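One structure is given below, encoded as structure tokens.
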Amino acid sequence: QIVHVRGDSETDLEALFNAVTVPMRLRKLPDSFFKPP
Amino acid sequence: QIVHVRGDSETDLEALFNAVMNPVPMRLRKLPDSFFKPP
Amino acid sequence: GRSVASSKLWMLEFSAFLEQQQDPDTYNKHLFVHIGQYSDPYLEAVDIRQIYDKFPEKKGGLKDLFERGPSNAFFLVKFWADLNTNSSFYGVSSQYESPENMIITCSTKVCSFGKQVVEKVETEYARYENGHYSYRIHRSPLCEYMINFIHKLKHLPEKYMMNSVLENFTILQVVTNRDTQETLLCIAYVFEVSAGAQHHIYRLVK
Amino acid sequence: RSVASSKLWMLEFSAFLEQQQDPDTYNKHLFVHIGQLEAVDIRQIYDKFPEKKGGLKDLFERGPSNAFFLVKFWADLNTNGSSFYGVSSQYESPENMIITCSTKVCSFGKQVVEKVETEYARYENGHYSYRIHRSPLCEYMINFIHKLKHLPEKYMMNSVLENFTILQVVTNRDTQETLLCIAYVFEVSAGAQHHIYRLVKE
Ligand SMILES: CCCCCCCCCCCCCC(=O)O
Ligand SMILES: CCCCCCCCCCCCCC(=O)O
């Protein structure tokens, strides 16, 4: 198993959370995409 | 997986237990001392 | 059960899990997500242009791969992951089948805001079984980025915050024939947290 | 590299009970486990295995003698939604072969159940890997484990086990060569443990 990790994966992981474009809920996706089975 | 079962497997299984439910052994054979003591 | 299947490769199983060893003879396994082998639901189509901005788009990105084809090898999986969990091993297992004997490469790209942050590359060899060829990725370790991401999501006080964070998180798995570079399967993964684990599978179309 | 002939090495062997609490939660208990050698005179165990044509003595005399092993297990029976009793094993060989694994469950030296599985090779680092994954335990074995656990004392379980053996024979299907022949003997653990022995002619 070869793993390629970007040099800033640590700060990039926190950048996903720091924030909390068209939202997925408003895109042309089937109704099933937002209702779990 | 191909399984060949003997026609009397149910009563055969009960026969293993009959000897203990109604009351040369390995311990007396030429086996190493380690055979009867778990690590 | 042919759902995530092109004309050359079928993914029979895919699961990601946390296994805890209580003692040498006792293990507890929790599944975060699981696709495996009742009634196959019809796979609804999704216009792939609706997801291009969520995956890498440089040379060799999702659009280039899709345009190269074959179009029947592209899928979108929406998962509702089960994060209700407590000597730990985080792993991914998957199984594939093909009528052909090939050397396959499975590349998994973990993406943040549509950009690759981690790439895992695994090479797999065929095993003949019952007239076909089987390929297995058994207990492949979850990378540290994914393990720390699962931990950080679980520390959020509400599931809607986890779903908000997950809006910018995606995974792109590309399985290719190593000797021909043919795309055997390309699966885009999108996530929400389950409010057990559930999924819907879609065919990606132009 | 303990259970290994010149053509096949059994890397792993485990028998287990896996319970599904719900679709995302599984608990697995190992009854026995070999994972990653004193000699025993094979004549000391002939009466505990079938001895008709193709029996243990015939197989041993045909050879090769380096393919024969005796495993003594101390099984862990300390267990318990939907249950699955299974056996998993993994083998390695420098050769690409079709192998047949026959498992004979024996009572008083007589075969009661035989399971036959055919396995093909997967190339791995210049050598070949073979895997029997989650092979189902037969009903005879499942009911035997249940009956064993219901005995009120471990010495009674050991007494019952005196007349219970398992013989596993792994063969190259094309040449009929015996790649591994493993005789299994059991006691109940007072975790699970084992000792591996080489079977020799004297
Ligand atoms: C909702 C976030 C929980 C994560 C669910 C697991 C998703 C499948 C894992 C596939 C990632 C393999 C790549 C890797 O770990 O290196
Ligand atoms: C003490 C006896 C129970 C210990 C656990 C059983 C280990 C035997 C595994 C091999 C039996 C598989 C053959 C079969 O049932 O078809």
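Residue numbering for chain B follows Swiss-Prot; the residues present correspond to positions 53-75, 84-99, in that order.
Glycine residues also receive a Cβ, built from the backbone N, Cα and C atoms like all the rest.
For the mutagenesis experiment B:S61 to A, the note given by Swiss-Prot reads: In YAP-4SA; prevents phosphorylation by LATS1 and LATS2, promoting retention in the nucleus; when associated with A-109; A-127 and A-164. Prevents phosphorylation by PRPK4; when associated with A-109, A-164, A-397. Record note (Swiss-Prot) on the mutagenesis of B:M86 to A: Complete loss of interaction with TEAD1. For the mutagenesis result B:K90 to R, the note given in Swiss-Prot is Nearly abolished lactylation. What Swiss-Prot says about the mutagenesis result for B:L91 to A is this: Complete loss of interaction with TEAD1. In Swiss-Prot, a published mutagenesis experiment is listed as B:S94 to A, annotated Loss of interaction with TEAD1, TEAD2, TEAD3 and TEAD4. Loss of transcriptional coactivation activity towards TEAD1, TEAD2, TEAD3 and TEAD4 but no effect on its activity towards RUNX2 and ERBB4. Abolishes suppression of ciliogenesis.
Positions of the features from Swiss-Prot, shown on the structure.
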| residue | record | Cβ contacts under 8 Å, 6 or more apart |
| --- | --- | --- |
| B:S61 | mutagenesis position | none |
| B:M86 | mutagenesis position | B:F95, B:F96 |
| B:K90 | mutagenesis position | none |
| B:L91 | mutagenesis position | none |
| B:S94 | mutagenesis position | none |
Item to check | Those mutagenesis positions in B:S61, B:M86, B:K90, B:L91, B:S94 whose CB falls under 6 A of ligand 1, listed in sequence order | outcome: none
Checklist entry - What three-state secondary structure does DSSP assign to B:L91 (mutagenesis position)? => result coil
Checklist outcome for this item: Distance in Å between the CA atoms of B:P75 and B:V84, with 8 residues left unmodelled in between, is 18
